[PDB]
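Notes to accompany the following structure.
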Amino acid sequence: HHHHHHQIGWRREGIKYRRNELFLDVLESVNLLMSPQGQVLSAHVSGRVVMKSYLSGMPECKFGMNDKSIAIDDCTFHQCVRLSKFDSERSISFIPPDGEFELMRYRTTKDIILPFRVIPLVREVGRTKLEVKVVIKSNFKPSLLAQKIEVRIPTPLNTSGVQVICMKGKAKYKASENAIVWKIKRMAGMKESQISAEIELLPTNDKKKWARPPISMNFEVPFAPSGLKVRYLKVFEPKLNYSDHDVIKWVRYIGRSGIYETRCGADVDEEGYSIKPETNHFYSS
């Protein structure tokens, strides 16, 4: 009974790391079309899990998710994942490639945590004025902070001048872009902010009702709008004898805005050790 030799094409043998560790990045884009009254007309999240594996040997990994939450409509796995166990047990088990790879990508349309509601109100005062007020609510944990928030409010062509007021961030009228651009650096959850706009209009000869573009928003969020949460990443190397109890896990959720709209009334060193790449923690290089 001679035994076969196991050669995996995506991971060589003899990977040695001074410090066993791994990175998990849950990257997601949330998309939205919301009515002016707050009705979700469309919404979806595309996401993927990027793993950087700086582990030694041939480690056996089991990635655990908060799904028996996140409702997954369809997902494609990297070849390393054992498709048999995900069929029956819903387990994600693999010996990962060395370095960075995409463990899975997925799509979500249900139970989506929309990080921002935009409540718009545009009032008409004759053909020479247009009074705009826009509120944004952050509907996540107060513990968390959103970055790079930008709100785009469309202005009609015949805008002759705007005076804008806000108490958060900055708001500049960009006539070439036909928009008021409202940039906020940071904002916590369960909060509100508001912008005020008095827009002056030159009346035209049409009296054709202005067909509004939607109000769009850009932002980053430190969680997954799909609701996905990393429960565990168990590791076991049988030959070197180490488990995830001996490993450092670095986990990060980056939630991005995709099209988020709301209508407004319309490698090895000398000794055989692999070197990590480079780019404030007690254990980071």
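Numbering starts at 1 and runs along the chain as it is shown here.
Determined by X-ray crystallography, 2.3 Å, according to the entry header.
Every residue, even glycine, has its Cβ placed from backbone N, Cα and C.
Among the mutagenesis experiments that Swiss-Prot reports, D25 to A (Swiss-Prot position 176) is described with the note: Abolishes interaction with TTGN1 and EGFR. Sequence-distant contacts of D25 (mutagenesis position), defined as residues of its own chain at least six apart whose C-beta falls under 8 angstroms from its C-beta, comprise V49, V50, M51, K52, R252, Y253, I254. A strand conformation is recorded for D25 (mutagenesis position) in the three-state DSSP classification.
Here the residue is the original one, but Swiss-Prot notes a mutagenesis experiment at this spot, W250 to A (Swiss-Prot position 421): Abolishes interaction with TTGN1 and EGFR. Around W250 (mutagenesis position), the same-chain residues at least 6 positions away in sequence with a Cβ under 8 Å from its Cβ are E21, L22, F23, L24.
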Through-space Cα separation in Å, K68-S69, 20-residue segment unmodelled: 8
